[PDB]
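In what follows, a single structure is set out as C-alpha coordinates and then discussed.
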Amino acid sequence: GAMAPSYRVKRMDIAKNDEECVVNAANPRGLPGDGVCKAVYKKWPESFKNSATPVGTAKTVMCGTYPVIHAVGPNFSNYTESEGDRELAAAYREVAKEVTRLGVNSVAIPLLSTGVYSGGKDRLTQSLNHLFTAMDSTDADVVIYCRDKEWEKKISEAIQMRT
Ligand SMILES: Cc1cn[nH]c1-c1ccncc1
Ligand SMILES: [Cl-]
Ligand SMILES: [Cl-]
(Lines of atoms letter the chains of each structure in order from A and count residues from 1; the text may use other names and numbers.)
(Lines give C-alpha, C1' and ligand atoms only; values in the text may rest on other atoms or scores of the structure.)
(Ligands and ions follow the chains in the order given, each with its own letter.)
Protein backbone atom coordinates (compact mmCIF):
# COMPACT_ATOMS: atom_id res chain seq x y z
CA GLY A 1 0.00 0.00 0.00
CA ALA A 2 0.95 3.71 -0.23
CA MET A 3 2.42 5.22 3.02
CA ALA A 4 -0.37 7.88 3.14
CA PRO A 5 -2.99 6.88 0.50
CA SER A 6 -4.10 10.04 -1.43
CA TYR A 7 -6.22 11.27 -4.38
CA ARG A 8 -4.69 13.67 -6.94
CA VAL A 9 -5.80 15.00 -10.34
CA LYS A 10 -3.63 15.73 -13.40
CA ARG A 11 -4.64 17.35 -16.73
CA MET A 12 -2.64 15.29 -19.26
CA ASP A 13 -2.71 12.16 -21.41
CA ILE A 14 -3.22 9.06 -19.16
CA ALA A 15 -0.89 7.17 -21.63
CA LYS A 16 1.98 9.21 -19.99
CA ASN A 17 1.01 8.39 -16.37
CA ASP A 18 3.60 7.93 -13.57
CA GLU A 19 1.62 5.18 -11.71
CA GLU A 20 2.15 1.40 -11.29
CA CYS A 21 -0.95 0.55 -13.44
CA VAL A 22 -3.59 2.20 -15.70
CA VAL A 23 -7.37 1.89 -15.98
CA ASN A 24 -8.57 1.91 -19.62
CA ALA A 25 -12.01 3.44 -20.33
CA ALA A 26 -12.59 0.37 -22.55
CA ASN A 27 -15.38 -0.74 -24.92
CA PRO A 28 -16.93 -4.15 -24.30
CA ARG A 29 -15.32 -5.69 -27.46
CA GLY A 30 -11.71 -4.83 -26.77
CA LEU A 31 -11.51 -2.67 -29.93
CA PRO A 32 -9.01 0.21 -30.21
CA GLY A 33 -11.98 2.58 -29.84
CA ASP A 34 -11.83 6.37 -29.27
CA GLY A 35 -10.54 8.93 -26.74
CA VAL A 36 -8.75 7.37 -23.69
CA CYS A 37 -9.21 3.84 -25.18
CA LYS A 38 -7.34 4.81 -28.43
CA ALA A 39 -4.45 6.43 -26.43
CA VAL A 40 -4.22 3.18 -24.34
CA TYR A 41 -4.25 1.06 -27.55
CA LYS A 42 -1.34 3.14 -29.03
CA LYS A 43 0.76 2.88 -25.79
CA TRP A 44 -0.07 -0.74 -24.68
CA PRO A 45 -1.45 -2.62 -27.75
CA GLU A 46 -0.36 -6.03 -26.29
CA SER A 47 -2.89 -5.41 -23.43
CA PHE A 48 -5.80 -5.85 -25.93
CA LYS A 49 -5.25 -9.66 -26.24
CA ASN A 50 -8.61 -11.14 -25.07
CA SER A 51 -9.56 -7.86 -23.30
CA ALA A 52 -13.29 -8.01 -24.29
CA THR A 53 -15.51 -7.97 -21.14
CA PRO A 54 -19.12 -6.97 -20.39
CA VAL A 55 -20.47 -3.60 -19.28
CA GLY A 56 -20.01 -3.09 -15.51
CA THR A 57 -16.85 -5.28 -15.32
CA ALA A 58 -13.05 -4.89 -15.40
CA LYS A 59 -10.56 -7.27 -16.99
CA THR A 60 -6.77 -6.90 -16.47
CA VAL A 61 -4.27 -7.81 -19.22
CA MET A 62 -0.49 -7.34 -18.72
CA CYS A 63 1.67 -5.36 -21.20
CA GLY A 64 5.05 -6.85 -20.15
CA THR A 65 4.73 -6.53 -16.35
CA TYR A 66 2.65 -3.29 -16.55
CA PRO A 67 -1.08 -3.98 -15.78
CA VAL A 68 -3.88 -2.46 -17.97
CA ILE A 69 -7.27 -2.74 -16.16
CA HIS A 70 -9.96 -2.61 -18.95
CA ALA A 71 -13.03 -1.06 -17.19
CA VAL A 72 -16.27 -0.96 -19.27
CA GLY A 73 -18.61 1.91 -18.29
CA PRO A 74 -22.12 2.03 -19.76
CA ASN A 75 -22.96 4.08 -22.88
CA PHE A 76 -25.80 6.37 -21.57
CA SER A 77 -27.03 6.61 -25.23
CA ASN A 78 -28.26 2.96 -24.76
CA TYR A 79 -28.92 2.54 -21.00
CA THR A 80 -31.65 4.26 -18.92
CA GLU A 81 -30.32 6.87 -16.40
CA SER A 82 -31.18 4.29 -13.64
CA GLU A 83 -29.55 1.17 -15.22
CA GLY A 84 -26.60 3.25 -16.49
CA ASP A 85 -25.98 4.58 -12.97
CA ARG A 86 -25.97 0.99 -11.56
CA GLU A 87 -23.51 -0.30 -14.25
CA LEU A 88 -21.21 2.76 -13.78
CA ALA A 89 -21.01 2.13 -9.99
CA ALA A 90 -20.39 -1.60 -10.70
CA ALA A 91 -17.48 -0.93 -13.17
CA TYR A 92 -15.65 1.10 -10.47
CA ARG A 93 -16.24 -1.63 -7.78
CA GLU A 94 -14.58 -4.17 -10.21
CA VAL A 95 -11.63 -1.69 -10.68
CA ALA A 96 -11.12 -1.58 -6.85
CA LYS A 97 -11.04 -5.46 -6.75
CA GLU A 98 -8.43 -5.58 -9.54
CA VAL A 99 -6.19 -2.82 -8.04
CA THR A 100 -6.35 -4.71 -4.71
CA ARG A 101 -5.54 -8.12 -6.32
CA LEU A 102 -2.54 -6.68 -8.26
CA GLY A 103 -0.97 -5.28 -5.01
CA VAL A 104 0.01 -1.96 -6.77
CA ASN A 105 0.81 1.13 -4.65
CA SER A 106 -0.64 3.55 -7.28
CA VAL A 107 -3.18 3.61 -10.18
CA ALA A 108 -3.97 6.09 -13.03
CA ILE A 109 -7.78 6.33 -13.63
CA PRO A 110 -9.99 8.27 -16.07
CA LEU A 111 -13.64 9.27 -15.28
CA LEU A 112 -15.66 6.40 -16.83
CA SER A 113 -18.66 7.24 -19.08
CA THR A 114 -17.84 11.05 -19.19
CA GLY A 115 -16.67 11.08 -22.89
CA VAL A 116 -18.48 9.58 -25.94
CA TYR A 117 -20.46 7.25 -23.53
CA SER A 118 -21.93 10.32 -21.59
CA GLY A 119 -25.11 10.46 -23.77
CA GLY A 120 -24.24 14.20 -24.26
CA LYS A 121 -24.50 15.05 -20.52
CA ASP A 122 -21.95 16.39 -17.99
CA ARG A 123 -21.36 13.37 -15.65
CA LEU A 124 -18.22 14.67 -13.77
CA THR A 125 -19.89 14.53 -10.29
CA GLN A 126 -21.78 11.23 -10.96
CA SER A 127 -18.65 9.40 -12.27
CA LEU A 128 -16.25 10.90 -9.66
CA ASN A 129 -18.59 10.00 -6.73
CA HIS A 130 -18.80 6.37 -7.95
CA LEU A 131 -14.95 6.35 -8.24
CA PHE A 132 -14.67 7.53 -4.58
CA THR A 133 -17.28 4.98 -3.35
CA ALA A 134 -15.18 2.14 -4.87
CA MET A 135 -11.61 3.37 -4.24
CA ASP A 136 -12.06 4.86 -0.70
CA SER A 137 -11.41 1.42 0.91
CA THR A 138 -8.25 0.73 -1.21
CA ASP A 139 -4.78 1.93 -0.06
CA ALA A 140 -3.33 2.72 -3.55
CA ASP A 141 -2.41 6.35 -4.44
CA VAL A 142 -5.15 7.25 -7.00
CA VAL A 143 -4.30 9.77 -9.74
CA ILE A 144 -7.35 10.89 -11.81
CA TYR A 145 -6.59 12.02 -15.38
CA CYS A 146 -8.62 14.58 -17.38
CA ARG A 147 -8.27 16.75 -20.58
CA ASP A 148 -10.08 20.08 -19.91
CA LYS A 149 -9.05 22.89 -17.51
CA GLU A 150 -12.59 23.35 -16.08
CA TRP A 151 -12.77 19.56 -15.28
CA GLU A 152 -9.33 19.72 -13.49
CA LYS A 153 -10.62 22.64 -11.31
CA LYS A 154 -13.90 20.83 -10.35
CA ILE A 155 -12.16 17.45 -9.68
CA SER A 156 -9.49 19.21 -7.54
CA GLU A 157 -12.24 21.07 -5.54
CA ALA A 158 -14.10 17.75 -4.89
CA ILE A 159 -10.87 16.09 -3.62
CA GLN A 160 -10.05 19.09 -1.33
CA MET A 161 -13.70 19.24 -0.06
CA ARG A 162 -13.04 15.86 1.76
CA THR A 163 -9.50 16.63 3.22
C1 LIG B 1 -8.48 11.39 -25.09
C2 LIG B 1 -7.40 11.08 -24.12
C3 LIG B 1 -6.14 10.55 -24.43
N4 LIG B 1 -5.39 10.40 -23.34
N5 LIG B 1 -6.17 10.83 -22.32
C6 LIG B 1 -7.38 11.24 -22.73
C7 LIG B 1 -8.38 11.71 -21.76
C8 LIG B 1 -8.20 11.47 -20.41
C9 LIG B 1 -9.16 11.92 -19.52
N10 LIG B 1 -10.26 12.59 -19.89
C11 LIG B 1 -10.42 12.82 -21.20
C12 LIG B 1 -9.51 12.40 -22.16
CL1 LIG C 1 -0.37 15.45 -22.26
CL1 LIG D 1 -16.50 7.55 -22.29
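Note that the numbers count up from 1, one per residue, in the order the chain is shown.
Method of determination (from the header): X-ray crystallography, 1.5 Å.
Cβ atoms here come from the backbone N, Cα and C positions, even for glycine.
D13 (mutagenesis position) falls within neither a helix nor a strand when secondary structure is assigned with DSSP, and so counts as coil. There are 13 other Cβ atoms within 10 Å of the Cβ belonging to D13 (mutagenesis position). Record note (Swiss-Prot), mutagenesis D13 to A (Swiss-Prot position 1343): Partial loss of ADP-ribose 1'' phosphate phosphatase activity. The unchanged residue is displayed.
Cβ contacts within 10 Å of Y117 (mutagenesis position), excluding its own Cβ and spanning all protein chains shown: 24. In the three-state DSSP assignment, the secondary structure recorded for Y117 (mutagenesis position) is coil. If you look up Swiss-Prot, you'll see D13, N27, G35, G115, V116, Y117 marked as ADP-D-ribose binding site.
Around the Cβ of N27 (mutagenesis position), the same chain contributes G33, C37, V72, each under 8 angstroms and 6 or more positions distant in sequence. In Swiss-Prot, a published mutagenesis experiment is listed as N27 to R or Y (Swiss-Prot position 1357), annotated Almost complete loss of mono-ADP-ribosylhydrolase activity.
What Swiss-Prot says about the mutagenesis result for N27 to A (Swiss-Prot position 1357) is this: Partial loss of mono-ADP-ribosylhydrolase activity; complete loss of ADP-ribose 1'' phosphate phosphatase activity.
What Swiss-Prot notes for the published mutagenesis of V36 to E or F (Swiss-Prot position 1366) is this: Almost complete loss of mono-ADP-ribosylhydrolase activity. The Cβ of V36 (mutagenesis position) lies under 8 Å from the Cβ of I14, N24, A25, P110, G115, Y145, each of these being in the same chain and 6 or more residues away along the sequence. Secondary structure at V36 (mutagenesis position), as computed by DSSP, is helix.
Among the mutagenesis results in Swiss-Prot, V36 to A (Swiss-Prot position 1366) has the note: Partial loss of mono-ADP-ribosylhydrolase activity. The residue drawn here is the original one.
Under its mutagenesis entries, Swiss-Prot includes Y117 to A (Swiss-Prot position 1447) with the note: Partial loss of mono-ADP-ribosylhydrolase activity; complete loss of ADP-ribose 1'' phosphate phosphatase activity.
Quoted from Swiss-Prot for the published mutagenesis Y117 to V or W (Swiss-Prot position 1447): Almost complete loss of mono-ADP-ribosylhydrolase activity.
Around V116 (ADP-D-ribose binding site), the same-chain residues at least 6 positions away in sequence with a Cβ under 8 Å from its Cβ are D34, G35, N75. In this view, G35 (ADP-D-ribose binding site) is surrounded by 14 other Cβ atoms within 10 Å of its Cβ, with every protein chain counted. Of all Cα pairs drawn from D13, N27, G35, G115, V116, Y117, which the record names as binding ADP-D-ribose, the longest spans 19 Å. With respect to their backbone Cα atoms, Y117 (mutagenesis position) and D13 (mutagenesis position) stand 19 Å from each other.
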